[PDB]
Amino acid sequence: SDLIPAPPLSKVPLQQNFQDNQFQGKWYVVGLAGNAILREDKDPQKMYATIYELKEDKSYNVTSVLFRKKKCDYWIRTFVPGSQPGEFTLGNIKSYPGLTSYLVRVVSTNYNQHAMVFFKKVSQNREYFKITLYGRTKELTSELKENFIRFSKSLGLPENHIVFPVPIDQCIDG
Ligand SMILES: [Cl-]
Ligand SMILES: [Cl-]
Ligand SMILES: [Cl-]
Ligand SMILES: [Cl-]
Ligand SMILES: [Cl-]
Ligand SMILES: [Fe+3]
Ligand code: NA
Ligand code: NA
């Protein structure tokens, strides 16, 4: 009902010279921040993974897996290339009830260790945004994590809207 407003796109940098082929493969979600992301010490969020695969038409098949209720839950989406390289929109938006808008922007990455990706969506007329700290391994440095916190706070998010999922072995080691 009450949400921190989505930042203007001007405050969200784009990764220059984005190599879509180098971004393919498994990323661990080492950090999560957003207006719908709430820290919870009763049941801390478990780490999940996201796999990016380039298709023939240069769009990503994006498969994520998380460990929930003793089972691995998979969910798939298609990122269609947007206006500029490193920016995407959701394919087949009509298949998602309530969804009128969905934008993805890769803020930064070195392709072999870390990445930061900005997501923006409008669902049920409510505007959500999040930033994911991607890791090639399950652990990242304190320097990279503090940079993620800095960037998240620059978009208007407080600390309790920034979480670092706990590493697990189930589902995400495949
Ligand atoms: Cl949401
Ligand atoms: Cl993700
Ligand atoms: Cl789903
Ligand atoms: Cl949705
Ligand atoms: Cl670096
Ligand atoms: Fe989503
Ligand atoms: Na805009
Ligand atoms: Na659970």
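Chain A uses Swiss-Prot numbers throughout; the residues present, in order, are 25-198.
This deposition comes from X-ray crystallography, 2.3 Å.
Cβ atoms here come from the backbone N, Cα and C positions, even for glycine.
Positions annotated as carboxymycobactin binding site by Swiss-Prot: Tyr72, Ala73, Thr74, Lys145, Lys154, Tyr158. As annotated by Swiss-Prot, enterobactin binding site applies to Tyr126, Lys154. According to Swiss-Prot, the mutagenesis experiment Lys145 to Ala carries the annotation: Strongly reduced affinity for catecholate-type ferric siderophores; when associated with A-154. What Swiss-Prot notes for the published mutagenesis of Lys154 to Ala is this: Strongly reduced affinity for catecholate-type ferric siderophores; when associated with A-145.
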Those residues of the chain, 6+ apart, with a Cβ under 8 Å from that of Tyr126 (enterobactin binding site): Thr113, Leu114, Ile117, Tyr120, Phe143, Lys144, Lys145, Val146
Cβ contacts of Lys154 (mutagenesis position) (under 8 Å, same chain, 6 or more positions away): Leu56, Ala57, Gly58, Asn59, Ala60, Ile61, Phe142, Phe143
Cβ neighbour count within 10 Å of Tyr72 (carboxymycobactin binding site): 20
DSSP three-state assignment for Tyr126 (enterobactin binding site): strand
Residues near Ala73 (carboxymycobactin binding site) in space but at least six apart in sequence (CB under 8 A): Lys50, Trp51, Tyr52, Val53, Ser88, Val89, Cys195, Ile196
Tertiary neighbours of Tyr158 (carboxymycobactin binding site) (same chain, Cβ under 8 Å, six or more apart): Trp51, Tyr52, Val53, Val54, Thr74, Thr133, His138, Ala139, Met140, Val141
Site extent for carboxymycobactin (largest Cα pair distance over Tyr72, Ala73, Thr74, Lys145, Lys154, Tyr158, Å): 20
